[PDB]
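Novice: What follows is a single structure, and I will ask about it in a moment.
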Amino acid sequence: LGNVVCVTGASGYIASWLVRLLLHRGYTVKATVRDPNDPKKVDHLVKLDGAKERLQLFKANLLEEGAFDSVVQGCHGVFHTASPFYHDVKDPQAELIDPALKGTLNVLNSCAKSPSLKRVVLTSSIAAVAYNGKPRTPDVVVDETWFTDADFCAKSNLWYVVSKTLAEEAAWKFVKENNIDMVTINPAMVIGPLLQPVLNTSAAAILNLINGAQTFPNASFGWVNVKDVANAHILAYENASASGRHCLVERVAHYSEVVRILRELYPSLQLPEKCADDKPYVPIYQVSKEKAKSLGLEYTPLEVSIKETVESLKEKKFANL
């Protein structure tokens, strides 16, 4: 409750929320960022309730070997969240795969030499679970027994999913051989309220639907509320019986369905009427909520997370409606 834990990539969306919630439960949080001295990118953290007294900032370059050695020491829990945001990709190997694997093992190495460590919570992705070749249609229930076939996805140049997949496999092989207790949280598209004026890929996609787009894409993604995965990380860490992977997806929805909800929430809002290609809609499917629910997690419904996202988009000045 009032113990010491470490959160990596603290400036990230999921991480920001995790820090806010950890601070609220009384924890002392040692957070790592690229430059804790840039009062521009750590402002949203220092402002959180309790931060002034229990937010401990440390400088750490995710790709710098040993950068996390001392910060994890003295922590019973380590939440490796660190999520490098978007950028045009040339070489997937040196730009996506290599940094993915490197940063994961960099932090795990640090945890391996920490006597205080009780459990590591790794933020993974639904990308490491659902892409094994099997069809994903309305009656299909994807769950934690599904594991992405990296080789298969590579043939389709689905390099981001490949990087997330290889990184998770690497993590499980490592913790197994180095006797570390690790659990992973696996979210899909993460939306909800904003703590700073910066958007992740998912919130920007929502922004794109309300700021005058002519069409909406023909795509179906799993969607989940940022408060829910942050809470899922805390519950998976605190509950001793928690283990393995945890799917964090509250329903898969096609963009036409997302647009329908937006029309219901905002009756006078201008929204795209046309889909991007005239082809049949990418089918939706189901994703198990059992494991997260087994820890007491309650899922926020999609119409509420969309409302919160659009409301924050206005508050942070991205949208003018």
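Here chain A follows Swiss-Prot, giving residues 6-326 in order.
Cβ coordinates come from backbone N, Cα and C, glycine included.
Swiss-Prot feature annotations, pasted as is:
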type	residues	note
BINDING	14-20, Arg39, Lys46, 66-67, 86-88, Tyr165, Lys169, 192-195, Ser207	NADP(+) binding site
MUTAGEN	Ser130 to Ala	Impaired activity
BINDING	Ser130, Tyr136, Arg141, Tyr165, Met194, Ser207, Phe226, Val257, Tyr290	(E)-coniferaldehyde binding site
MUTAGEN	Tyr136 to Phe	Increase activity with sinapaldehyde as substrate. Strongly increase activity with sinapaldehyde as substrate; when associated with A-226
MUTAGEN	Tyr165 to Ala or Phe	Impaired activity
MUTAGEN	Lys169 to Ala	Impaired activity
ACT_SITE	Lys169	active site, proton donor
MUTAGEN	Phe226 to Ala	Increase activity with sinapaldehyde as substrate. Strongly increase activity with sinapaldehyde as substrate; when associated with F-136
Novice: Have a look around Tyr290 ((E)-coniferaldehyde binding site) and count the other CB atoms within 10 A of its CB, chains all included.
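Specialist: For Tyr290 ((E)-coniferaldehyde binding site), the count of other Cβ atoms within 10 Å is 19.
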Novice: If you count other CB atoms within 10 A of each CB, which of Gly14, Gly17 wins among these binding-site residues?
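Specialist: Neighbour-count leader: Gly14.
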Novice: Tell me, by DSSP, whether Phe226 (mutagenesis position) is helix, strand or coil?
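Specialist: Reduced to three states, the DSSP call for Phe226 (mutagenesis position) is strand.
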Novice: In which DSSP state, out of helix, strand and coil, do we find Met194 (NADP(+) binding site)?
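Specialist: The residue in question, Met194 (NADP(+) binding site), is strand (DSSP, three-state).
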Novice: Specify the count of other C-beta atoms within 10 Å of the C-beta of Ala87 (NADP(+) binding site).
Specialist: 26
Novice: For the binding-site residues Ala20, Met194, which Cβ has the most other Cβ atoms within 10 Å, all shown protein chains included?
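Specialist: Selected residue: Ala20.
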Novice: Since the record lists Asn66, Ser130 as recorded positions, which of them has the fewest other Cβ atoms within 10 Å of its Cβ?
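Specialist: Sparsest of the recorded positions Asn66, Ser130 by Cβ contacts within 10 Å: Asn66.
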